[PDB]
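Below is one structure, written out as structure tokens, with a few remarks after it.
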Number of protein chains: 2
Amino acid sequence: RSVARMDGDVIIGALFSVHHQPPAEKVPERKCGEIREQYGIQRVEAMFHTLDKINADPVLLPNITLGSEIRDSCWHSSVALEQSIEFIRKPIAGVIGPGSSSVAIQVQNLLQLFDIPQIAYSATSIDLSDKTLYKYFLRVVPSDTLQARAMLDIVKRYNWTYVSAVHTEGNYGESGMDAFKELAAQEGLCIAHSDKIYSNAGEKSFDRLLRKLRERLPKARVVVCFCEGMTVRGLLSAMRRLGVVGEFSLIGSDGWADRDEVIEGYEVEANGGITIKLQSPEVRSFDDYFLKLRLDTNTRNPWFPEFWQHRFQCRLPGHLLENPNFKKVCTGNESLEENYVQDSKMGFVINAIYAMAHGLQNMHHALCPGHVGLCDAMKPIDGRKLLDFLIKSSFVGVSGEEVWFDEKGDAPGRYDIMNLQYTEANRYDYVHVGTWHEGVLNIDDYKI
Amino acid sequence: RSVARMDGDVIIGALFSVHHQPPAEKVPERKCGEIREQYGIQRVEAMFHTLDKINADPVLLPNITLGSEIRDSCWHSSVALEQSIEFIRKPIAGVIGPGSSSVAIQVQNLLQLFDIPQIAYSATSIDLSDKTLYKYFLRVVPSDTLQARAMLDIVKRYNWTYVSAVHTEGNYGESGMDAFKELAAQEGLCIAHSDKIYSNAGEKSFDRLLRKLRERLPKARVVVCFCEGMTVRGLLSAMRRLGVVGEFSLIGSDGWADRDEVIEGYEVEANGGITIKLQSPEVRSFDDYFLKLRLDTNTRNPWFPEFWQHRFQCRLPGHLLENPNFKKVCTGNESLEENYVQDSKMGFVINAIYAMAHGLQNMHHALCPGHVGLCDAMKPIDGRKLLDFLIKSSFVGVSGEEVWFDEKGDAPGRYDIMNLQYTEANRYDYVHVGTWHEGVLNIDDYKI
């Protein structure tokens, strides 16, 4: 399988989802789904961008260059464990990833056997907060303990006390929802029908979903979906299938947030929905970089040739990788500004990329103090040591954000409430309609 | 980490639980608790013994010899996940183990990456039968869907329409039940109340079960149980705790079994119940072998020194494997005859072993025709092939039973239907009252 490499004195491996998950029947041979941009190409071009800049910064790791081994995760343990095994066949320092929470349980379950620290940026699951099993796991994002705390608080808000709960099957959906289920049970929140599904269900299973969800009404009008991105798409997909809409008010975890890949197209039904989104400041910096990219100037990232063929439904033939599921050629001069939208979670990954570096720094100051570069004490890099020296590191984010980790592993997290609707210009836009910091819920009644 | 090795032509690696798992805090360091003879030593000495009787048999594996690489599993996914890595680095043909499904997936998740065929004898969850996920997993034991499929049949046999389903929270119950559930919607069995109880739950919630179950009467005197025995005792506890006896009828899976350490004290409230006892018959030969064991001469199995002292609470002075606890040194001539009880799963263990040999054997008939030992096509062993050679393999057991595997990877099932009644003596016995033999039930319409 193809890897995006970059040499360096230090090597930090990472796992980004560059293709969608593998189709059902192909999971044994592990042929991954199609290419992505937001969870995929941007996160690879972002892992690079921030690493060229880190290294060129005279302050952090003055005479120590950083390298990485970026591999594809496909949002699935097998492809993940596959690539994770490739790290142990220079030896990696730390791993950034993988995509899903559940996946990480798999990713580190193995890493901790070689004492390799791991920093997540999208795993909001709670199970990870436990370090006895996943000792070497840490993240720059906050736990669902908070996110589940507020989703329930967004409910009390409008006097709703009858609401179903659908959750994406896995370790992400179990942990978050079980909480949303304990919390409610304290507040004496009665819940209607409850059910879960696999993000890659048969279009036939989805319909069953809406059936059971519609077979119980009109009491249960509002829904809690602590659910994966497409998992919601699929529910909408069924919505359209049954040609009915405006029936429920959904409430999606950051699985939705303000993504378009979810409602791109199916806008007709995903309205009035309420979403959660960790308040990651837009990375104004990244965009200046992304756009300027070319088909032939970017060689380090092996996926571009394929990624490009898709962003324009054209094709560059002749070179090995080609997508013949199309007709027109490429102008050769396509511009990325067309409908471009920076990954929502984009911020975190960059920072987490920093966190991994700071550790190296705080350690260097500790084990090879007064030395120009790396030293005998630092070759090789002792894992357990790079750990401690991590939890204990803290700095200003890539864009004005305090970033640090508590003893357990988790970090500081806060999110805003998003709403999707029809603005003035003919367009379904995601609208900011309230925020949530430490139990305190702030929405904008007038903006809704 | 200590291993029990044996040299031969083909090495079949295995994972037995020889030590209890390490407590949570001690886990990141892998300090597995105490040595286990029940699910531990009796098997290691059984993995050794069996392989002996096979190299003793001139009918099967005539000139090819089986050797073993037996590693400790600690009934945990990490000490097992660890030892499994010691496998991928003569190489191992097939893995026997481990004992728990929670563990099976973790391991099998890895093994399937390098094409190692794995045969389990203890894992029951339906999760594994989904052979996309684990193409290389197979077992000589039935799946729960099968064990439940019979409980669904002890019910269809009496035209009981409404029923309740309680299952111990976690793997054994949640896995088996989720099947008792499908089968019932498919055959028209309305479920009245389904609820989960962690074995170690309080009387508070252990009681709430009763209040909820009874609430759903008398249109449902049948409470189903895919529970763990303790979840069952606890239910009885509340029974006598509230004053009720003989209200409803329970059907307990092999979790309860015809065990006697489940009804002590609470006998009166449990009479009338129908349980599922997985027929594991006994292996005289093992016992003839185990007993005649001596500390001085069993060197292949490195744990015996550790094992011996524990079993007899004595010490080998000045020896590595030493004990500070008790001080009565060992005579060297003590019989295990004291309270000895043959592992209740020993059979399965063994039938797995054999299976792993038949495959090699039957494969070498095909890939190595007319050749005496191993012929080049088998040097080295191609696992992806050994798989098709195993799956389509079949023999008689060590009890007379017949073994084989369906396409998926699952085997048959044989079940004894036990009923608890008041004997002709001042005691209550688990009376044998019928059997479920590979798709077929046999009830006694006047023996209940």
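Heads up, chain A uses Swiss-Prot numbers, so what you see runs 36-124, 154-512.
Method reported for this entry: X-ray crystallography, 4.0 Å.
Including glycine, each Cβ sits where the backbone N, Cα and C put it.
When secondary structure is read from DSSP and collapsed to three states, A:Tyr74 (L-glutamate binding site) falls in the helix class. Around the Cβ of A:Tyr74 (L-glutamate binding site), the number of neighbouring Cβ atoms within 10 Å comes to 24. The L-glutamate binding site feature in Swiss-Prot is assigned to A:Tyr74, A:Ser165, A:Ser186, A:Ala187, A:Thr188, A:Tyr236, A:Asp318, A:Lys409.
For A:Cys67 (mutagenesis position), other Cβ atoms within 10 Å of its Cβ number 22. For the mutagenesis result A:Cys67 to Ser, the note given in Swiss-Prot is Impairs protein folding and abolishes location at the cell surface.
One mutagenesis experiment catalogued in Swiss-Prot, A:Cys109 to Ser, is accompanied by this note: Impairs protein folding and abolishes location at the cell surface. In the three-state DSSP assignment, the secondary structure recorded for A:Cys109 (mutagenesis position) is coil.
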> How many whole Å apart are the CA atoms of A:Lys409 (L-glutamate binding site) and A:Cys67 (mutagenesis position)?
Replying inline: 23
>> If you count other C-beta atoms within 10 angstroms, which of the binding-site residues A:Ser186, A:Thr188 is the most crowded?
In response: A:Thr188
> Near the L-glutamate site, what residues other than A:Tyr74, A:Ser165, A:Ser186, A:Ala187, A:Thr188, A:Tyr236, A:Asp318, A:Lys409 in the same chain have a C-beta no further than 8 Å from the centroid of the listed C-beta atoms?
Replying inline: A:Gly163, A:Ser164, A:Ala184, A:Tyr185, A:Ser189, A:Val205, A:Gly319
>> Taking the 29-residue hole in the deposited chain, the Cα-Cα distance from A:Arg124 to A:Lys154 is how many Å?
In response: 10
>> I'd like to know which of the recorded positions A:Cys109, A:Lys409 has the most other Cβ atoms within 10 Å of its Cβ.
In response: A:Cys109
>> Return only the integer: C-alpha distance in Å from A:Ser165 (L-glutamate binding site) to A:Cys109 (mutagenesis position).
In response: 13
> What's the CA-CA gap between A:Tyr74 (L-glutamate binding site) and A:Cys109 (mutagenesis position) in angstrom, rounded?
Replying inline: 10
> Can you tell which of the recorded positions A:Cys109, A:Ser186, A:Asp318 lies nearest to A:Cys67 (mutagenesis position) in space, using Cα positions?
Replying inline: A:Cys109
